[PDB]
Amino acid sequence: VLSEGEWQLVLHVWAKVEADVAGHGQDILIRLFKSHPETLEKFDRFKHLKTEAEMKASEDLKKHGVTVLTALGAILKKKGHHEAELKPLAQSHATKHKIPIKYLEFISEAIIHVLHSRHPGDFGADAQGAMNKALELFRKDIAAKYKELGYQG
Ligand code: HEM
């Protein structure tokens, strides 16, 4: 359970992300695909992209980065009370997209790296720890729905 102070650190940096949702979404997905190429293979939509420059040039990738970060921002702003938001996302990711929980750990690492690069003054160690706690809570609650559905592993 995050404390109020931890949530304030999370949402303070997140309000900065929202100034350029699309640039953040591109940077996070590109870092994910470069750091963990098995993730790119899950996207029929993107798996034709073979270089970082091709990834940066893809408008469709930039659009999907916005989709992803808008869903995550709506979850963070619930401060843990996010059951209604996670149901459909766990269901699609487990049963349609076939995304292991581990790959959610990988995207969490990419989010934290990009927030540290773009917002160092608002993303000191206290805020890095709080965001890590918020993304761990996200993964914990998604993993429980995966397990219900027979996909935790
Ligand atoms: C912060 C974590 C993530 C969030 C908030 C998120 C959010 C979303 C949203 C909102 C959609 C569109 C609606 C839906 O299908 O449920 C989507 C689609 C999708 N996501 Fe995620 N996602 C996350 C992580 C991942 C990861 C790690 C992968 C793969 C490694 C992944 C793979 C996909 C795929 C394959 C689609 C369908 C893309 C298409 O063909 O249109 N997601 N995601």
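What you see of chain A is 2-154, where the numbers are those given in Swiss-Prot.
Determination method: X-ray crystallography, 1.2 Å.
Every residue, even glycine, has its Cβ placed from backbone N, Cα and C.
Within the same chain, residues at least six positions away from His65 (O2 binding site) with a Cβ under 8 Å of its Cβ are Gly26, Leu30, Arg46, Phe47. According to DSSP, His65 (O2 binding site) is assigned to a helical segment. Positions annotated as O2 binding site by Swiss-Prot: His65.
As annotated by Swiss-Prot, nitrite binding site applies to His65, with the evidence given as similarity to another entry.
The heme b binding site annotation in Swiss-Prot covers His94. A simple way to gauge crowding: the CB of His94 (heme b binding site) has 21 other CB atoms within 10 angstroms, across all the protein chains here.
Under the heading domain 'Globin', Swiss-Prot lists 2-148.
The secondary structure of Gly122 (variant position), as reduced to three states from DSSP, is helical. In Swiss-Prot, the entry for natural variant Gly122 to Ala states: In metmyoglobin. The structure shown retains the original residue.
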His94 (heme b binding site) to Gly122 (variant position) - Cα separation in whole Å: 34
